[PDB]
Structure formats: C-alpha cells, structure tokens
Amino acid sequence: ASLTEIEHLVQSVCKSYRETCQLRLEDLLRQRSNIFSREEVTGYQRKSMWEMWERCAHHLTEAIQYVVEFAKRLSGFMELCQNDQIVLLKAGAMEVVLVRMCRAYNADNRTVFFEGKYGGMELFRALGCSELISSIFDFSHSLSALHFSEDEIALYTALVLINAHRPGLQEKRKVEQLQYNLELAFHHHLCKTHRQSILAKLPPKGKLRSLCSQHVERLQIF
Ligand SMILES: C[C@H]1[C@H](C)CC[C@]2(C(=O)O)CC[C@]3(C)C(=CC[C@@H]4[C@@]5(C)CC[C@H](O)C(C)(C)[C@@H]5CC[C@]43C)[C@H]12
C-alpha cells in the first residue's frame, strides 16, 4: 500500500458504514425525552417469554441484514471464495449487531432504544435471563464510557468480521492481507486522531464472542 491508499481505505470504510449505519445518528439522540412509561412498560412486561424472544429476533435479523451488505463494499472481500465469504459472517455478523447497539444506549438513564422509544433493562423482565440482558447493558455501558465515534465504529466493526483466524477457512492468506491493511488503517487513523488511548479501554477479544455465542444459544430454542 501507500500513504494515500491508507487514507483512501478508511474513507472507503467510513463510506460503506455510513450507508449501513442502519439508523440516523442525527435522528437517534434527538429522541431523548421520548421515554416509555410504567404502564406500557408494565404492558411489555406482561407478555409471555415466547413473544419477546421472537420480537427481538425481528429487530435482530433485520439489523443483521445491514451488517452483511456492509461487508460487501470493502476491498478484497468481493474477490474472496464462496465458502470463505460466509464463515466469517457466521461468527462475526452476530457480534457486530451488538456493537451497534451502543449507539442506541444512553448511560444517563441506563436505557436502550427499542420499538420507537428508549427503555431500561426491565423491558426484558420476561426473558428469564436478567443476568444475560444485564451483561449486554454493561457491555454497552463500557462502550458509552468510551464516548465512541462513528468512524472508529466503522473501523472496529470491520476487523471483527475480517478475522483470518476464524476456523473453517480455506483461502487463509488473502484474508490476512485484507486484515493487515485493515489493522493498519484503524490505528493509523486513530493516531491521526490521537485516540490511541482508548485501545487499552477496549473489550478483550474473548468477551464479545462469549457474549454473542452464549447469547444465541439460548435463542437457538426457537
Ligand atoms: C442493534 C440496534 C440498532 C443499532 C438500531 C437500534 C435498535 C433497533 O433497530 O431498534 C434498537 C433495539 C435493539 C438495541 C436493536 C436490535 C437488537 C437489540 C437487542 C435485541 C439485542 C439483544 C439484547 O438481548 C437486547 C434484548 C437487550 C436488545 C434489545 C434492543 C434491540 C432490539 C437495534
């Protein structure tokens, strides 16, 4: 690569993400005072466990649609094999969705956006795994504690998928090359932004996996 490709790619990554940022950040924060009420909350609480889990899967799956198309615009991804273009997504794509959830997270009230409004963890009282839900909130918290920006998201999220160490890969070299020119662009852009400090304030590599992995297993009931 070259000093300019280095820039060209970040911009290209900041490009692809913007198209796939699912929701307008602009519109997101604006809806602060729009908060659920006890009755509606008490309403949502009432439904059986069978309903919410599915309701979640809607917002979930639909969100993951964006995550995939994000992967495409990226260089070298297109010139990758059929078998190997999926393997990463299998593990990766789930994890990224959770990452984007931080945007819908406000630490000033411990709530997350959902179905038009913001709501606390008690909105999922009916899921029977309060511990699970909470850990996700605690994950979002740490990310909100990072005061994260769009263009680092685009760059973090990208490396999640491009893990050449995801087992089941056949064309292993080609991906590492994508990874190397991705690992570089991130830090490089971070160094250009002096945000290298948060790199020690980042989740361990096993946490987000252990989150999503153990997350989907309970879901693998439906
Ligand atoms: C990921 C974001 C997306 C960036 C845009 C906002 C989002 C949406 O599309 O509505 C808000 C709701 C959550 C956070 C979203 C989808 C999944 C989550 C999820 C179901 C994730 C799994 C968790 O267990 C939990 C139940 C806390 C959330 C609920 C909020 C939801 C349903 C969307």
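Heads up, chain A uses Swiss-Prot numbers, so what you see runs 265-486.
The way this entry was determined, per its header, is X-ray crystallography, 2.9 Å.
Yeah, the Cβs are placed from backbone N, Cα and C, and that goes for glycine too.
Listed in Swiss-Prot:
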- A327 to F: Completely abolishes transcriptional activity (MUTAGEN)
- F378 to Q: Completely abolishes transcriptional activity (MUTAGEN)
- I397 to N: Nearly abolishes transcriptional activity (MUTAGEN)
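In sequence order, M385, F388, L391 are the residues near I397 (mutagenesis position), counting only same-chain partners six or more apart with C-beta under 8 A.
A327 (mutagenesis position) is 12 Å away from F378 (mutagenesis position) when you measure Cα to Cα. Secondary structure at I397 (mutagenesis position), taken from DSSP and collapsed to helix, strand or coil, is helix. For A327 (mutagenesis position), the same-chain residues that are 6 or more apart in sequence and have a Cβ closer than 8 Å to its Cβ are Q286, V361, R364. For the recorded site, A327 (mutagenesis position), the DSSP three-state label reads helix.
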